[PDB]
Amino acid sequence: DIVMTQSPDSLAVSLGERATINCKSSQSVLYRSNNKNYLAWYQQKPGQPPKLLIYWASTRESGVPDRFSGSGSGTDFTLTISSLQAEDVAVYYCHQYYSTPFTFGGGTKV
Amino acid sequence: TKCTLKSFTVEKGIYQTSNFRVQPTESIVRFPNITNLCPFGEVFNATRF
Ligand SMILES: *[C@@H]1O[C@H](CO)[C@@H](O[C@@H]2O[C@H](CO)[C@@H](O)[C@H](O)[C@H]2NC(C)=O)[C@H](O)[C@H]1NC(C)=O
């Protein structure tokens, strides 16, 4: 199918700085009839089901401050977090929805 | 010859009646040894057209 490589996996970075998580699947999970990249960024605090962060791999959804930012195209994608806070010790994932079967990321325990 | 000339009696001569042709004794097929099936699954049967 579409096997995804998400890097890095063990982000241990101090507070306040920037950080970036890139994703690289085997397939180029994109579309041109609608120039929308079928791919999403999710995050999860331990103990809860994960939460949606970025849809179309680029666009921001409500309730998301600039502590999250989605971008990417082709088959390379980036989740950039501008500043860190105390509630962001969480696991980040990427997830395709271009074509079944759907896949997730390996995780990123920040 | 009688059927060619449409007569029950024929006269001394040489007549051309039909055509001779050797017949195929065997049928052979030669195709490449390609083996992998074809990716019709991910063309006809795909989510995003
Ligand atoms: C995707 O499309 C193919 C056609 O290229 C379909 O083939 C099916 O294969 C399964 C297993 O034999 C059977 O249900 C039928 O042979 C086909 N389904 C039909 C006619 O509805 C199938 O829709 C998909 N292929 C697979 C492996 O799921």
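Residues 299-347, in that order, are what chain B shows, numbered as in Swiss-Prot.
Going by what the header records, the deposited coordinates were determined by electron microscopy, 2.8 Å.
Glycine is no exception: its Cβ is also placed from the backbone N, Cα and C atoms.
Among the mutagenesis entries in Swiss-Prot is B:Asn331 to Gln, noted as: Reduced viral infectivity. With a cut-off of 8 Å between CB atoms and residues at least 6 apart in sequence, the same chain places nothing near B:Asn331 (mutagenesis position). In the three-state DSSP scheme, B:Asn331 (mutagenesis position) falls into the coil class.
Secondary structure at B:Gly339 (variant position), taken from DSSP and collapsed to helix, strand or coil, is helix. When Cβ atoms from all protein chains are considered, those within 10 Å of B:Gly339 (variant position) total 9, not counting its own. Here Swiss-Prot notes a natural variant, B:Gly339 to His, with the remark: In strain: Omicron/BA.2.75, Omicron/XBB.1.5, Omicron/EG.5.1.
Where Swiss-Prot documents B:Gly339 to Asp as a natural variant, the accompanying text is: In strain: Omicron/BA.1, Omicron/BA.2, Omicron/BA.2.12.1, Omicron/BA.4, Omicron/BA.5, Omicron/BQ.1.1.
Non-local contacts of B:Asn343 (mutagenesis position) by the CB criterion (under 8 A, 6+ apart in sequence, same chain) are absent. Among the sequence features in Swiss-Prot, the mutagenesis site B:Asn343 to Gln is noted as follows: Reduced viral infectivity.
Among the natural variants that Swiss-Prot reports, B:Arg346 to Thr is described with the note: In strain: Omicron/BQ.1.1, Omicron/XBB.1.5, Omicron/EG.5.1. In this structure, B:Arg346 (variant position) belongs to neither helix nor strand by DSSP; it is coil.
Annotation for B:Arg346 (variant position): no spatial neighbours, criterion Cβ-Cβ under 8 Å with sequence separation of six or more. One natural variant named in Swiss-Prot is B:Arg346 to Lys, and its note says In strain: Mu/B.1.621.
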Of B:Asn331, B:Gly339, B:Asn343, B:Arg346, the recorded positions with C-beta less than 6 Å from an atom of ligand 1, in sequence order, are B:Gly339, B:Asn343
Would you kindly determine which recorded positions in the set B:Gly339, B:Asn343, B:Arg346 have their Cβ under 8 angstroms from any Cβ of chain A, listing them in sequence order or replying 'none'?
B:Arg346
